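Pasting a structure here, questions to come.
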There are 6 protein chains.
Amino acid sequence: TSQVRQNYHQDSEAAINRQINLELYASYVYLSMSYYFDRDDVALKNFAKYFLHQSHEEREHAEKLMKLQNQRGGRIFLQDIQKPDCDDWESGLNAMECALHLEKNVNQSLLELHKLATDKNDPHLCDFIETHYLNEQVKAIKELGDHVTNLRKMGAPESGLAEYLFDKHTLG
Amino acid sequence: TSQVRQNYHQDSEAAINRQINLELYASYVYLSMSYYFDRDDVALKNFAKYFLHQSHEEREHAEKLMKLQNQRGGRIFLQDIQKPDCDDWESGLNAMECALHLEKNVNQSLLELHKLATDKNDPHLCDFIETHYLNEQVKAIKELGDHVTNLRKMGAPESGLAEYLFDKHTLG
Amino acid sequence: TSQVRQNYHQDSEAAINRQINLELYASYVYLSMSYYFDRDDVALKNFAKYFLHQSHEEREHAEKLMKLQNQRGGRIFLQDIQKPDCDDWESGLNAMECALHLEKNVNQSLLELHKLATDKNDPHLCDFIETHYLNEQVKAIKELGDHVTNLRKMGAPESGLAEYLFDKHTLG
Amino acid sequence: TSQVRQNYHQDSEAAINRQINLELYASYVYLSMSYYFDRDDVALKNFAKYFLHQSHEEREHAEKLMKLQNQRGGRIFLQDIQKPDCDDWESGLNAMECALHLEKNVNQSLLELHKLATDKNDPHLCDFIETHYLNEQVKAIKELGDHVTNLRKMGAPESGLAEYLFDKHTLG
Amino acid sequence: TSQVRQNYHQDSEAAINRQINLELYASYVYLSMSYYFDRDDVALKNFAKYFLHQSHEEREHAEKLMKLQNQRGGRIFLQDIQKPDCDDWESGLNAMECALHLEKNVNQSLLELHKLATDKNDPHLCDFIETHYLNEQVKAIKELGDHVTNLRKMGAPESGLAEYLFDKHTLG
Amino acid sequence: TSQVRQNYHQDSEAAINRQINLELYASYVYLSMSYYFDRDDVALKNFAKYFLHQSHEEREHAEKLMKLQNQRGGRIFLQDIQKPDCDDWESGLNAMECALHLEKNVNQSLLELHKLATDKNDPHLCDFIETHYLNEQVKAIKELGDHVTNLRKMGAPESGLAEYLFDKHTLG
Ligand SMILES: [Ca+2]
Ligand SMILES: [Ca+2]
Ligand SMILES: [Ca+2]
Ligand SMILES: [Ca+2]
Ligand SMILES: [Ca+2]
Ligand SMILES: [Ca+2]
Ligand SMILES: [Ca+2]
Ligand SMILES: [Ca+2]
Ligand SMILES: [Fe+3]
Ligand SMILES: [Fe+3]
Ligand SMILES: [Fe+3]
Ligand SMILES: [Fe+3]
Ligand SMILES: [Fe+3]
Ligand SMILES: [Fe+3]
Ligand SMILES: [Fe+3]
Ligand SMILES: [Fe+3]
Ligand SMILES: [Fe+3]
Ligand SMILES: [Fe+3]
Ligand SMILES: [Fe+3]
Ligand SMILES: [Fe+3]
């Protein structure tokens, strides 16, 4: 048992390990989406930038949880990073919709993590989730909801003009 | 025989001369396209700039091959620069499509040049083609493929609004 | 078939996809090693930095291959990123030894990739491997060999004083 | 008929097209001379610079006529650019003599162009020729006459010392 | 066997050792030529500078090969550096002619080294030769060919005025 | 006989030539030692720097004697530069010990050179040896004696920790 471990339940430690894996997967999904829009038959270079940056952000969210696990005296256990769901996301509107879906599932996982730490009476792990992840998730979901709404109101996915102009004006 | 000539085959020298002519022709084609979009009944001033700059670049690729020929001890032999294929490229989408076609043919010529220097065992001429021309070609073809894709997805050539907006936002 | 695809063999495309996965795995291995040395019962903060930086570098090597695949007209196919080999690398000397081993295996894969592109007569893909990956690998392997040698000559792994001083003076 | 065309005779338009071709040819001749003096058995690097710069200038004179043609509502028609007259201009004195000859022929063409625009009563095209081409030609011919005179008085072409010193002091 | 050695053939290692010796010899030859022109009965101080700088460059080419040998896991074996061929190179034109000859022989050795690495399937050692030595050699030979041509056309070696003026204007 | 030669004995001239060769050899020995410590199984990068810098210094001592020989009207005669004594100097302590030995032998040669110039009554050559070489030698020998003493008192050659720490703190 770790010399720094205090008030840190075996269940929280396992949950933190499952959340690290989820953030890595989210990083992988965004990396996959990014280079979809870099294809010559898609060619939306700011969608690609937007998702490459989201990819780098999610791996920084994972690294922070790895830091928290060592901080609290638990042991990181890594699992396979599953290959993403799709190889061909049709359109810019479909990608933002998958991203919105993915960000809600991550949020749901974080809310369950917070409920477990409330019940294990771990106030430090609670504040960590609140301070670094919960408001980030709410802001990400609101941003992606906005993007999805603009893309629909513009006429996407059937109008490539709409998707082209959204690339230049919102994401550029 | 030249005092600096070493490991430089008569066939490579002829091939370099044929490649100089191809680059000049490519320069001429782009010059012709540039001033098509400067016509008052076409009036896309950034298409014209894009192609004038490509015109100047191709003549700088030709000058570099002339420098290489003197560097290796061969003798430059110049041929007529053929007048380009078209006087009226219909639309911006049609010009990028001809440019994509032209850039692939130049690439194909460069790949054949590289195969001949491999077989004549001229590693310096191989590295020269690799370092200065091969990745340039791959980047040019990918750029033009992107432009062609955006123009189609926007509704060109039937939508002059699409071509107008591409001029302002991608090429400006 | 892609409008930009030229002289790009189905076998090279598959090989590039297998190399992207290998670089991601290497990135994952280094990320795992990094946070091993961040544990409170290991506590070598510059080993952790050294490997976190190597982790970020390998994912940038992967992103470049994804860019090359789109550049040449192939299609990225992603596989699961396997969880790394170990959860507990004993010592700093053992980690540098695994890293040396991993970097040789990546090199071997790159040399086989280069042999396949030579035989498919793809000089652009050859120069890409030479210019961006081959000398990087040779420099990485020489660096890790040096680290392993210093750690042994100092008295590692049995001397934690040796490992402590190497952390401060070579990696800091 | 062009919406901007006014007082612009079919004969002037054809003459402008023939002058564009002449300027391109002049650009090609100078490019050919430039890389003659870059040969290792000629090796006069400032003759080469002098003629490379004249080459770039003549293509800028051609581009200006293409701009004028679009400005006035005519249609550019491009012809083959004939390969230059010589592959081996013997000496620096012989090249300046060919350049002097070429510049007089261009001047003669410009004077005939000006006579046709006088007779077609096109005062704008007259002023354009006067303001941008006529004094340029007179200055070029006087410069080349000076160079030819100095080279002869120095002892060229039989004295390579003379040609060497002219390269360093007048053209450097 | 070295812990970093990978795909590095015993024959390449021996060839690299023979090339290190050749570069040192070339450094010695240039050092010898340099201080010939520093003699009071020769007294061409810029020939001396030109060759002293070439001397320092060749030893830096040797040091780079020593670095490559350690990089790849081979073992440097040094041989005697033979005293140069001449003690009295007659004239500036004769020295540039020996230097031209020496630089072609070094090039020939490098081309044979590249052929051996092609046949041993060592693409890293191939790119190293291409990237650091092959174009350097081509540029050196072209420079020395130019110098030799100017010196002859000026009237060297019988005209010490020619050699004096070349010292001041080309090499100063 | 040289127009600048004055009070310069045939014996001094020969001795200066033998000293030039000794300095070149010393330069070669240090170059050899430098790249010993650059080996991956030795890996002491500051020993390597220390000896590479000493290598460059000794060749600058040789160049100064070549300058002196021309200054006085003698004729430089170069001999083979013998390959160094060892290919594998065991340890850092053993290299500093060979370097100490080599520097004393060079000093002894310089003292004999000074004795010959005293007896040939060449006060200029005496002051040259005193002003540029004699105090340099005394300072080099004292420095190397210090290094050897520290390395022994630290526990070298049996302690690679000692050699590692000396590399970082004294030579870095
Ligand atoms: Ca799976
Ligand atoms: Ca024709
Ligand atoms: Ca698994
Ligand atoms: Ca290459
Ligand atoms: Ca013709
Ligand atoms: Ca007027
Ligand atoms: Ca000998
Ligand atoms: Ca010997
Ligand atoms: Fe996000
Ligand atoms: Fe996240
Ligand atoms: Fe281009
Ligand atoms: Fe080109
Ligand atoms: Fe690495
Ligand atoms: Fe990598
Ligand atoms: Fe001109
Ligand atoms: Fe002109
Ligand atoms: Fe050189
Ligand atoms: Fe060299
Ligand atoms: Fe010294
Ligand atoms: Fe010395």
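So for chain B, numbering is Swiss-Prot's, and the shown residues are 6-177, in order.
This entry, so its header tells us, was determined using X-ray crystallography, 2.5 Å.
For all residues, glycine too, the Cβ spot is worked out from N, Cα and C.
Listed in Swiss-Prot is the mutagenesis experiment B:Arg23 to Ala, annotated as follows: Abrogates interaction with NCOA4. Fails to localize to punctate lysosomal structures. B:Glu28 to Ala appears in Swiss-Prot as a mutagenesis experiment; the accompanying note says: Reduces iron binding and oxidation rate; when associated with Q-87. Per Swiss-Prot, Fe cation 1 binding site is recorded for B:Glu28, B:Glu63, B:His66. The Fe cation 2 binding site annotation in Swiss-Prot covers B:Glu63, B:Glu108, B:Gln142 and is backed by sequence analysis. The annotation that Swiss-Prot gives for the mutagenesis experiment B:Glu108 to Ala reads: No effect on iron binding but the oxidation rate is severely reduced; when associated with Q-87.
Any idea what these are sitting next to in the structure?
Taking all protein chains in view, 13 other C-beta atoms sit within 10 angstroms of the C-beta of B:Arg23 (mutagenesis position). DSSP assigns B:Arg23 (mutagenesis position) to a helix.
A helical conformation is recorded for B:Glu28 (mutagenesis position) in the three-state DSSP classification. Listed in sequence order, B:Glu63, B:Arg64, B:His66, B:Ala67, B:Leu70, B:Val111 are the same-chain residues at least 6 apart in sequence whose CB falls under 8 Å from the CB of B:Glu28 (mutagenesis position).
Under the DSSP three-state reduction, B:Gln142 (Fe cation 2 binding site) is assigned to helix. Under a cutoff of 8 A between CB atoms, and with a sequence separation of 6+ in the same chain, the neighbours of B:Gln142 (Fe cation 2 binding site) are B:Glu108, B:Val111, B:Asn112, B:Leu115.
DSSP assigns B:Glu108 (mutagenesis position) to a helical segment in the three-state reduction.
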According to DSSP, does B:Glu63 (Fe cation 1 binding site) fall in a helix, a strand, or coil?
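The three-state answer is helix.
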Given the recorded positions B:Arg23, B:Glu28, B:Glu108, B:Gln142, return the subset with CB under 6 A from an atom of ligand 12, ordered by sequence, or none if empty.
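From B:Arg23, B:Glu28, B:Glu108, B:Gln142, counting a Cβ under 6 Å from ligand 12 as near, the near ones are B:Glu28.
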